[PDB]
Amino acid sequence: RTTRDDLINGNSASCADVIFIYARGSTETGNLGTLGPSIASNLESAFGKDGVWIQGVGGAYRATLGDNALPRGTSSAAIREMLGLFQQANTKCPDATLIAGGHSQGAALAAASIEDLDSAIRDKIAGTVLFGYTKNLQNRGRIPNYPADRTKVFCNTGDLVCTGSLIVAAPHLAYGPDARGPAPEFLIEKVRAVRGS
């Protein structure tokens, strides 16, 4: 299932304990793309289906390849869309622990959104995973205004976008194993560090 709108569709009277907001890569389908579904099923296994809400960044985020060249690595409209989702999560489910992630253009989108977010909401994101982070070199492997201990970057050797380029090479399409294992492992660990059991 490449489309998940658990936060938008979810009942505020029965909020999940964990809300995961994910931005897909360039030209990918639905709002989860290629890696999102793998991360989602593993999160569901850990917290249960009613324990976690999976929400992809859709709407105005069209994941247009050309937008990788814009100043922030994505469009202003897309940043507005993701910011809106974090805000919706914060108002709809005040007590939920948030987690985020993004691949390729979506990783730049996640970094830009998190950087602009009001600190009170940003501080609720227990962990963020970034694959093929297009702003990896420029941001020195960090997300501005966000702690390094809550951030995990997956940048393959040979994935040119991780070294300051916008060229798409084979390693950029090889994050499958990370999405199936270490990425969700990191997210679950970070949620448990603050929520306990």
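Here chain A follows Swiss-Prot, giving residues 33-229 in order.
Just so it is clear, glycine is given a Cβ too, placed from its N, Cα and C backbone atoms.
Copied over from Swiss-Prot:
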ACT_SITE  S136  active site, nucleophile
ACT_SITE  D191  active site
ACT_SITE  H204  active site, proton donor/acceptor
MUTAGEN   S58 to A  Severely decreases activity on p-nitrophenyl butyrate
MUTAGEN   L97 to A  Increases activity on p-nitrophenyl butyrate
MUTAGEN   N100 to A  Increases activity on poly(ethylene terephthalate) (PET) and decreases activity on polyamide 6,6
MUTAGEN   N100 to A, L, D or W  Severely decreases activity on p-nitrophenyl butyrate
MUTAGEN   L198 to A  Increases activity on p-nitrophenyl butyrate, poly(ethylene terephthalate) (PET) and polyamide 6,6
MUTAGEN   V200 to A  Increases activity on p-nitrophenyl butyrate and poly(ethylene terephthalate) (PET)
MUTAGEN   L205 to A  Increases activity on p-nitrophenyl butyrate and decreases activity on poly(ethylene terephthalate) (PET)
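Around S136 (active site, nucleophile), the C-beta neighbours below 8 angstroms that are at least 6 residues distant in the chain are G57, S58, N100, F163, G164, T166, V193, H204. Taken residue by residue with DSSP, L205 (mutagenesis position) is part of a helix. Candidates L97, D191, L198 (recorded positions) were compared with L205 (mutagenesis position); those inside 10 Å Cα-Cα are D191. Cα spacing between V200 (mutagenesis position) and the residue listed as 'active site': 7 Å, rounded to the nearest whole number.
Cβ neighbour counts within 10 Å, taken over all protein chains shown, single out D191 as the most crowded of the recorded positions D191, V200, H204, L205. Note: the CA-CA distance between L198 (mutagenesis position) and the residue listed as 'active site' rounds to 10 Å. Annotation note: the residue listed as 'active site, nucleophile' sits in a coil segment as assigned by DSSP.
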